[PDB]
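*Asks:* Following this message is one structure expressed as structure tokens.
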Amino acid sequence: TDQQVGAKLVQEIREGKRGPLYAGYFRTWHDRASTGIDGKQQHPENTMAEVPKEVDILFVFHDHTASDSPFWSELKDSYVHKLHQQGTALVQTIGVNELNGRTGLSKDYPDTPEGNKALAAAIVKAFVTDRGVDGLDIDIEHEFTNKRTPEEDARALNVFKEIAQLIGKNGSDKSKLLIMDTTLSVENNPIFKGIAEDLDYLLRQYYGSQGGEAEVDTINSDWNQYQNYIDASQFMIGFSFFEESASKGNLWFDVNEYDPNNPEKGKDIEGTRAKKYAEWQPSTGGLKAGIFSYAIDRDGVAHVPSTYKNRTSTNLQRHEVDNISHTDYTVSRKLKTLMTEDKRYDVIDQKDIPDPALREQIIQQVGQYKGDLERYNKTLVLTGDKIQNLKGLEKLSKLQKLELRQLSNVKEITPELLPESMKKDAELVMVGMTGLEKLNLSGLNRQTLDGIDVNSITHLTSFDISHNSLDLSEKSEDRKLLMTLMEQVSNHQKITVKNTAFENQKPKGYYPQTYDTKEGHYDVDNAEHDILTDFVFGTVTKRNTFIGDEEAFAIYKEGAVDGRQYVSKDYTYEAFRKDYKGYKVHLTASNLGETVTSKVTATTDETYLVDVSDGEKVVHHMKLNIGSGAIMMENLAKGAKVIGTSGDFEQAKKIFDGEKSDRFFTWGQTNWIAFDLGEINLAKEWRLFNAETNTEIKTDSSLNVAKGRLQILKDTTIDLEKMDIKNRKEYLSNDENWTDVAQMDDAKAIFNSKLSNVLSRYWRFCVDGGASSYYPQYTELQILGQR
Ligand SMILES: CC(=O)N[C@@H]1[C@@H](O)[C@H](O[C@@H]2O[C@H](CO[C@H]3O[C@H](CO[C@H]4O[C@H](CO)[C@@H](O)[C@H](O)[C@@H]4O)[C@@H](O)[C@H](O[C@H]4O[C@H](CO)[C@@H](O)[C@H](O)[C@@H]4O)[C@@H]3O)[C@@H](O)[C@H](O[C@H]3O[C@H](CO)[C@@H](O)[C@H](O)[C@@H]3O[C@H]3O[C@H](CO)[C@@H](O)[C@H](O)[C@@H]3O[C@H]3O[C@H](CO)[C@@H](O)[C@H](O)[C@@H]3O)[C@@H]2O)[C@@H](CO)O[C@H]1O
Ligand SMILES: [Ca+2]
């Protein structure tokens, strides 16, 4: 049956039996059965029926072919049958706009769960079932003119997931392929992230150069992200043949340019980007699935010369290669046979992995091809007692986790049997290694012995963990695990330095995760002190063994097990210690005033709150006292409510929030705000954050308040509510009804000064002049004191 054949073809592609794949997009209006809206033939020269068996998958790419064209029935009743006979599957391509509301059936269904569920089935029926093909391919590119909304992308994802429940590896009809083709990187492809688990293949268009000297920069950096959603065996990259009359912006030069001296040049793949894509392989994950071409009906036509690359719709520079001609798919055939002859697609065999049990588990988890070995960078779990030898494991050079589970018949582990990534902190788990006799991990920079079930290694007769990065200190858990392995060797043999080697360790240094001093003290000694030196200092090992300074490190280096000193002799404190390079110390005085310095001079009784930062996060918080200390003041003005102002009531309110992300100013050089602290307490200092402290708009100091006065209601006897609004405002504007408690006469970025222990429920601050002719601004006002 014609459905059964396609079903078996699709299953063999999805199971990976074709080796590397070659696919091509066939433009429907270049099939000789295609007819336009006027019912006339567009191009008699080519037909999908002549596409050769070297094309594993042929995509139907639609334009200009009219809905009533004979092409559709010719495709369904004729092309599909003949292409199936040779092993070629057919896939229909549609654009994302068919799914997001913008075109086709998408315009006839609501953006609702049941509407999108119904849209997906109508799409599958119209574009897959009714057309007679073997799968669906959704084309998702950047829309330059009219960007797609998040709701448009969210819907296409929902429809795509519903399609994935109808067809594909996770759909009820598994005889159809489900594919995406895209121009979008992971960070710009939210639909890909959501659908990637349901996709058979991802076809990444890479027409034209992709950056760097080998022209594949974007492919490598894209693959570094793509690999987290799909397998390398699902990744196809694409080049374009030369399309007739292509203009600036659609001129890729992926094939060889016209040669008036050689009409066959377009059929020569030497030197072409197409050949490079055939040969390119990802550097992690595995080998790719293959390559594809856009416009396979133009296979073999030489590219228009580089001199034409500036022609446009309105600036035509027609060339002989713009003519339509019959193709015999020579370039497609060459590219496919190049790939299938690539020996990196030879299957892993007895000579890579001698042990057949080891070989089987590797193949099941890393892939079937020799080229997968050195690329696979995930996790390998080896289990069972059938594995006797680990030779060849060293070939998974980028494995990031190796897990040896109950390998009762493995007698030997050596660096030469281990992936190179073991020298770079790859994870190493081994459990139930009851047959292991030699455990050699020397020279691997292992930072701990964690994951090694030393209790089960009941047969150990020698080990060498020397030249690692271990902490074998008294308290270190790796010293304890070492002793178990020395006990295991003892049960079989007299211990010698050689059969229990553990010397020349170089443990790496780390920042302590916390610091002990939560409340420091200095005497009033009139001297400078460094808060980093005294309170936030030192280095730890991976096992959290603290080393405060250089002589603590000199003490550490003499550490020994059974008289053997394990720290390498040439290992220096400066190689181990953390420099505190980016560290900044943030100080809040009892003032509430803030500074950034690690140095304090203990001249008078004071209290700081200390936040130490590493450049990105706070690593430690503590209190520092100098002499008797000093009680932290509160901003008594915080949240005070505004009672009157010559400016805007609502902008006046913002000088009492907590932030400097606002400004208060008026249409002039002077203004005032009167405010009510609500309560009554003792004010000892005041602080004004000037215009240049604005955090929401970079503000120059010419807008600073330069003169001003902070004042108190100088009555205390009156009721504000007794006045009504107009006179209230007028009273509060009258200079006679306030007395100065502080004067300001410098346009400092932050102005702070003391008050003779003022206490007044009611306040008013007056700007009297500015740094310049500009209207003076300030952002925040503080009144600082007790209770
Ligand atoms: C996998 C891949 O590479 N994908 C793309 C690919 O698009 C691009 O190749 C180009 O594709 C163009 C087709 O895309 C446009 O049209 C489709 C079809 O939509 C119609 O049909 C649907 C079917 O149901 C309808 O539902 C739909 O509503 C339309 O009526 C659109 O789907 C498509 O969508 C766009 O927007 C979405 C938004 O999300 C986006 O995802 C898409 O990527 C796309 O941007 C587009 O609107 C195709 O037209 C291009 O070929 C033309 O230029 C070549 C040279 O550059 C030339 O060789 C070729 O023959 C075409 O030239 C004809 O068409 C021009 C535009 O109509 C005319 O100006 C020309 O004069 C010429 O027409 C003449 O000749 C033909 C016969 O040859 C004749 O029939 C005409 O009457 C006339 O005489 C190009 O192949 C690919 C390569 O760059 O990369 C990826 O972007
Ligand atoms: Ca403010």
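For chain A, we keep the numbers from Swiss-Prot: what you see runs 46-832, in order.
Per the header of the entry, the method used was X-ray crystallography, 2.5 Å.
Here the Cβ of each residue, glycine as well, is placed from N, Cα and C on the backbone.
Sharing the feature lines straight out of Swiss-Prot:
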type     : residues                                                                  : note
ACT_SITE : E186                                                                      : active site, proton donor
BINDING  : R72, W74, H88, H107, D108, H109, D184, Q250, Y252, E288, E289, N295, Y339 : glycoprotein binding site
BINDING  : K699, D702, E704, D707, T824, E825                                        : Ca(2+) binding site
DOMAIN   : 65-372                                                                    : domain 'GH18'
MUTAGEN  : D108 to A                                                                 : In loop 2 mutant; does not affect endoglucosidase activity
MUTAGEN  : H109 to A                                                                 : In loop 2 mutant; does not affect endoglucosidase activity
MUTAGEN  : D184 to F, H, K, R or W                                                   : Abolished endoglucosidase activity
MUTAGEN  : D184 to E, G, N, S or Y                                                   : Reduced but not abolished endoglucosidase activity. Induces transglycosylation activity. Able to efficiently transfer predefined N-glycans from corresponding glycan oxazolines to the Fc-deglycosylated intact IgGs without product hydrolysis
MUTAGEN  : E186 to L                                                                 : Abolished endoglucosidase activity
MUTAGEN  : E188 to A                                                                 : In loop 4 mutant; does not affect endoglucosidase activity
MUTAGEN  : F710 to A                                                                 : Does not affect endoglucosidase activity
MUTAGEN  : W712 to A                                                                 : Abolished endoglucosidase activity; abolished activity on both high-mannose and complex-type glycans
MUTAGEN  : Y820 to A                                                                 : Abolished endoglucosidase activity; abolished activity on both high-mannose and complex-type glycans
*Asks:* Could you give the Cα-Cα distance between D702 (Ca(2+) binding site) and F710 (mutagenesis position), in whole Å?
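*Replies:* Rounded to a whole number, the Cα-Cα distance is 16 Å.
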*Asks:* Check the recorded positions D702, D707, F710 for any whose Cβ is under 6 angstroms from an atom of ligand 1, and report them in sequence order.
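*Replies:* Once distances to ligand 1 are taken from each Cβ, none falls under 6 Å.
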*Asks:* Looking only at Cβ atoms, how many others are within 10 Å of the one on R72 (glycoprotein binding site)?
*Replies:* 24
*Asks:* Below 8 Å Cβ to Cβ and six or more residues apart, same chain only. Which residues does that give for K699 (Ca(2+) binding site)?
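*Replies:* Spatial neighbours, sequence-distant, of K699 (Ca(2+) binding site): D707, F709, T824.
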*Asks:* Using Cβ-Cβ distances, find the residues under 8 Å from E825 (Ca(2+) binding site) that belong to the same chain and are at least 6 apart in sequence, listing them in sequence order.
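*Replies:* Spatial neighbours, sequence-distant, of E825 (Ca(2+) binding site): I700, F701, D702, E704, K705, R732, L733, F734, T738.
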*Asks:* Starting from the Cβ centroid of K699, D702, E704, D707, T824, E825, the recorded Ca(2+) site, name every other residue in that chain with its Cβ within 8 Å, sequence order please.
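*Replies:* Along the chain, the qualifying residues are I700, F701, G703, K705, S706, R708, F734.
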*Asks:* Spatially speaking, which of the mutagenesis positions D108, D184, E186, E188, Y820 is closest to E289 (glycoprotein binding site)? Use C-alpha to C-alpha, please.
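*Replies:* Nearest by Cα distance to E289 (glycoprotein binding site): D108.
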*Asks:* Can you figure out which of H109, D184, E186, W712 (the mutagenesis positions) comes closest in space to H88 (glycoprotein binding site), comparing Cα atoms?
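*Replies:* Minimum Cα distance from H88 (glycoprotein binding site) across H109, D184, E186, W712 lands on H109.
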*Asks:* Could you tell me which of these binding-site residues, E289, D702, has the greatest number of Cβ atoms within 10 Å of its own Cβ?
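*Replies:* Selected residue: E289.
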*Asks:* Based on a Cβ-to-ligand 2 distance below 6 Å, what subset of the recorded positions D184, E186, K699 would you report?
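*Replies:* Those recorded positions that pass the cut-off, since their Cβ is under 6 Å from ligand 2, are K699.
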*Asks:* Where does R72 (glycoprotein binding site) sit in the DSSP three-state scheme?
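*Replies:* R72 (glycoprotein binding site) sits in a strand per DSSP.
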